[PDB]
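Asker: Let me begin by handing over the structure; questions about it come next.
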Amino acid sequence: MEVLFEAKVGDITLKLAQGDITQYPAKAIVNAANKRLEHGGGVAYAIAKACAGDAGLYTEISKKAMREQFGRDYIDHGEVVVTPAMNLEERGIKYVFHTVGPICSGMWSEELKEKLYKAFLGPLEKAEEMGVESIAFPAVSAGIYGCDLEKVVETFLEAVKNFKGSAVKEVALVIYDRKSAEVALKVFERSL
């Protein structure tokens, strides 16, 4: 795990790290999921298998948790489903916070931005609500949903800046690949 950036933002300490989010030292890690919590690919698959040993198993566990928490089999942007991290609990990761970002498919707009903003802010508020002091995020919607990475990072930063909390003390954005991590760093540098 390599920390590329660190500083005080909003009400917490923000870090930009390059590495595997399933190995990040945070009490809760956020999953960039689809509205049905079917973890079939990308970071959602990585987190799902890391937690249960079989992504399919975590998908079922997640669907059950979502029905229990929201009374339905899907979530809207901003809503967060909480599941036990299972096998990751040994690493200090107690929960996985599932959030759902919009599908840009190479486009951008105020509406798409708002949906993504909610996808980032929701997990922060859930952490605050649960007294979870540390949380790590992936670049939501920057995967197959095709939202421009720079726009995604800018929106994430906006959410962190606007976030009002006292329980949450540490927040991190975790990017797996070098090329993407550097793009993110560039945004952090000119925005903070």
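Determined by X-ray crystallography, 1.7 Å, according to the entry header.
Cβ atoms are placed via backbone N, Cα and C, with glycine included.
Marked as substrate binding site by Swiss-Prot: 19-21, 32-34, 39-44, 140-146. The annotation domain 'Macro' is assigned in Swiss-Prot to 1-192 on the grounds of sequence analysis. Swiss-Prot documents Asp20 to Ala as a published mutagenesis change and attaches the note Strongly reduced affinity for ADP-ribose. Looking at Swiss-Prot, the entry for mutagenesis of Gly41 to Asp says: Abolishes hydrolase activity. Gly42 to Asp appears in Swiss-Prot as a published mutagenesis result, with the remark: Abolishes hydrolase activity.
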Asker: Near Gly19 (substrate binding site), which residues of its chain come within a Cβ-Cβ distance under 8 Å, counting only those 6 or more away in sequence?
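Answerer: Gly19 (substrate binding site) has long-range Cβ partners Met1, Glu2, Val174, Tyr176.
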Asker: Closest of the recorded positions to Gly41 (mutagenesis position), Cα to Cα, picking from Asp20, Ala32, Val140, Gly146?
Answerer: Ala32
Asker: For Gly146 (substrate binding site) and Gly42 (mutagenesis position), determine the Cα separation and express it in whole Å.
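Answerer: That comes out at 12 Å between the alpha carbons.
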Asker: My understanding is the cutoff is Cβ-Cβ under 8 Å with a sequence separation of 6 or more in the same chain; which residues meet that for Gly143 (substrate binding site)?
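Answerer: Non-local contacts for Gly143 (substrate binding site): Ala32, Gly42, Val43.
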